[PDB]
2 protein chains.
Amino acid sequence: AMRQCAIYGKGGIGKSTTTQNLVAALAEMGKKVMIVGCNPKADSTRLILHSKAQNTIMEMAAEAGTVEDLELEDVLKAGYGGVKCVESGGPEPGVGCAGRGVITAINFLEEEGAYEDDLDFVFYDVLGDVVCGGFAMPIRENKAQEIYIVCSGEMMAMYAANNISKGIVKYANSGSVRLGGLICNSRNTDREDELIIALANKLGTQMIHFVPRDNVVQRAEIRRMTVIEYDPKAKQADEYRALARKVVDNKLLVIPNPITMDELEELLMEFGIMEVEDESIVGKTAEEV
Amino acid sequence: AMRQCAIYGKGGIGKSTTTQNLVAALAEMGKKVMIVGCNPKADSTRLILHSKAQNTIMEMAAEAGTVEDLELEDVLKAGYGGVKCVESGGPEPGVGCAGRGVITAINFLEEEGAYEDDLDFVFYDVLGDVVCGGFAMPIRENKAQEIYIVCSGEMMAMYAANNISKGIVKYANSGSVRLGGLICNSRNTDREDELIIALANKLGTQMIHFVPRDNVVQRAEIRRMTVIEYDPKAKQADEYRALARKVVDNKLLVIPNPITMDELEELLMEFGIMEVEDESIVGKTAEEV
Ligand SMILES: Nc1ncnc2c1ncn2[C@@H]1O[C@H](COP(=O)(O)OP(=O)(O)O)[C@@H](O)[C@H]1O
Ligand SMILES: Nc1ncnc2c1ncn2[C@@H]1O[C@H](COP(=O)(O)OP(=O)(O)O)[C@@H](O)[C@H]1O
Ligand code: SF4
Ligand SMILES: [Mg+2]
Ligand SMILES: [Mg+2]
């Protein structure tokens, strides 16, 4: 039955739009799936619920005093395709750890047993910028077995992908957390599809799909909607279908192999986004060259 | 004498390039300044030192076993303008808190007394994506009195700016941490200079300067250099001069006034980057409109 999935990736590469869409495309193949957003900002469940920003567990637990005083119907809410939704809340700015927000919401969902009710999939939307103990909480507490890293042909998204992968490495031994695959979200930078496959092979995983840059996306967004919900017929919808399909069919759950900075930098130079280091000119003024 | 400064801001808006440059332009007016990078990645001191990536305290303390076994000359290193430099190191991926890395490096710098040696300024390069207790460590432990938030006319950078501001609010009472001003780093999106000044006034601070988009920057970067060091004569160098000047002359250290999501969203719509919400179409398919 059920699979415990989590999607990681750097901020602003389109982690939530890939997640919400493939989950809507998964639930177009009639799956009860649940999205749990771990991100400070409530942007991780909004497109399914046609909402602006779902209420978070840190918001509502402030209102009722504690988490047990929260009643599930107004915590977890369903939208398109009966896809269940919970935005967990960030840290109290400058003071709390992000981890806490995530853990209390897992516990509230195991406690009021929405985890064992019928669901074929659970998905955690998790930021991969800092891969600290806090954001690695679903990995540490063995709540996410299948990590799907969203990225693109750009240094920082790759860095992120690799550093998320070092965290899978540490909890390989303690549990069953394993990397599924990378998902390349096109930046329209030149031969990025190739680059991310190179990385995927150097880590020992696959670049499970290449999601394109489409305007479709922001057309659907003005309506606070998923692409799958706005126009079922655009090939963007069938991209997310190809991924949503490829996701359930995957049986490659490697225990990845992280690379050096230098090794990563190779990839970037080799595929043209990063330039090549001419050492002649280093440390030399407008004059000296 | 000495001022304890920290520059916060979202990832990839150019927090480290603004910081390293204005610090090089501050040290062009002959100041002994020290940069301490708190970021996981060692990209926060590299342009001063003509290096690729300075060694971090978490890296070297792994080598010698503990922090006391570290000798200061190969921890803190100086580059252009006798500007002292220390990259503190990130969390061990998936396990550590970022906070720890920062705190051990403050303590090592107070312990081996580089804090009380001659310096007119100290600067902490700190990521503003997650404003959790970890990244708020120099604010919590009253090591940074003057927060300078770098941002731009874009939602997330603003969000960030505001949330960093909520953290200043919480430690207003306990200490002397106060917000200096915002710095707008041009994205070349249309009337962003105006937008960030609106925010600065709604927070009760000023948009201390508007740093432009220049190609100069990446020309200097191929040499692993600051703009101030590559061509002292470009008006980009005199922008950083205008900021480096404006920074020491500032005596506006407000205890900011954070805004609503809705209130922030106003700004964006009012200044044209965000659109306006037509509710007619919300939750309605390719067909229904
Ligand atoms: N495939 C895509 N094509 C075009 N824009 C996209 C695509 N996926 C996401 N985006 C856009 O990128 C921006 C950020 O997306 P988001 O999913 O919110 O990122 P994140 O989760 O990494 O913070 C928004 O404009 C989003 O609609
Ligand atoms: N004023 C500027 N004009 C143009 N590009 C800039 C400017 N400041 C920074 N950048 C560029 O933005 C990118 C990220 O800068 P960086 O300082 O490394 O960001 P960060 O510290 O927020 O991660 C690099 O191309 C950097 O050179
Ligand atoms: S573990 Fe990470 S989320 Fe928690 S306080 Fe540290 S840096 Fe923040
Ligand atoms: Mg999000
Ligand atoms: Mg940096």
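Chain A is numbered as in Swiss-Prot, which gives 2-290 for the residues shown.
Just so you know, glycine gets a Cβ as well, placed from its N, Cα and C.
Copied over from Swiss-Prot:
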| type | residues | note |
| --- | --- | --- |
| BINDING | A:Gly10, A:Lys11, A:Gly12, A:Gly13, A:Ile14, A:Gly15, A:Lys16, A:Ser17 | ATP binding site |
| BINDING | A:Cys98, A:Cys133 | [4Fe-4S] cluster binding site |
| MUTAGEN | A:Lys16 to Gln or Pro | Loss of nitrogen fixation |
| request: Enter the number of other CB atoms within 10 angstroms of the CB of A:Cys98 ([4Fe-4S] cluster binding site). | output: 22
| task | Out of the binding-site residues A:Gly10, A:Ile14, A:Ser17, give me the one sitting nearest to A:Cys98 ([4Fe-4S] cluster binding site) by CA distance. | result | A:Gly10
| said: If you count CB neighbours within 10 Å, which one among the binding-site residues A:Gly10, A:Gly12, A:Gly13, A:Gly15 has the smallest count? | reply: A:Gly13
| said: Under 8 Å Cβ-Cβ to anything in chain B: which of these binding-site residues pass, A:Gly10, A:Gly15, A:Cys98? | reply: A:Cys98
| Would you say which of the binding-site residues A:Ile14, A:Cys133 has the most Cβ atoms within 10 Å of its own Cβ? | A:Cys133
| request: Return the residues near A:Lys16 (mutagenesis position), defined as same-chain residues 6+ apart in sequence whose C-beta is under 8 angstroms from its C-beta, sorted by sequence, else 'none'. | output: A:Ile8, A:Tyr9, A:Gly10, A:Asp126, A:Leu128, A:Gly129, A:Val151
| remark: Excluding A:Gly10, A:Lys11, A:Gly12, A:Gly13, A:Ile14, A:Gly15, A:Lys16, A:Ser17 themselves, the ATP site's Cβ centre has within 8 Å the residues A:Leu128, A:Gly129, A:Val151, A:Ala158, A:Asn186
| task | Looking only at C-alpha atoms, tell me how far A:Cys133 ([4Fe-4S] cluster binding site) is from A:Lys11 (ATP binding site), rounded to the nearest Å. | result | 13
| task | Go through the binding-site residues A:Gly13, A:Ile14, A:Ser17, A:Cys133 and pull out the ones with a Cβ less than 6 angstroms from some atom of ligand 4. | result | A:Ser17
| task | Just jot down the residues in the same chain as A:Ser17 (ATP binding site), at least 6 apart in sequence, with C-beta under 8 A of its C-beta; none if empty. | result | A:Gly38, A:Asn40, A:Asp44, A:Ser45, A:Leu48, A:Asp126
| task | Please list, in sequence order, those recorded positions from A:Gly12, A:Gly13, A:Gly15, A:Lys16, A:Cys133 with the Cβ less than 6 Å from ligand 1. | result | A:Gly12, A:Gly13, A:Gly15, A:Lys16
| note | Note: in the chain of A:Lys11 (ATP binding site), residues six or more apart in sequence with C-beta under 8 angstroms of its C-beta are A:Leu128, A:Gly129, A:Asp130, A:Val151, A:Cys152, A:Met157, A:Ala158, A:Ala161, A:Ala162
| Checking the binding-site residues A:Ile14, A:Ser17, A:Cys98: which ones have Cβ within under 6 Å of ligand 3? | A:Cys98
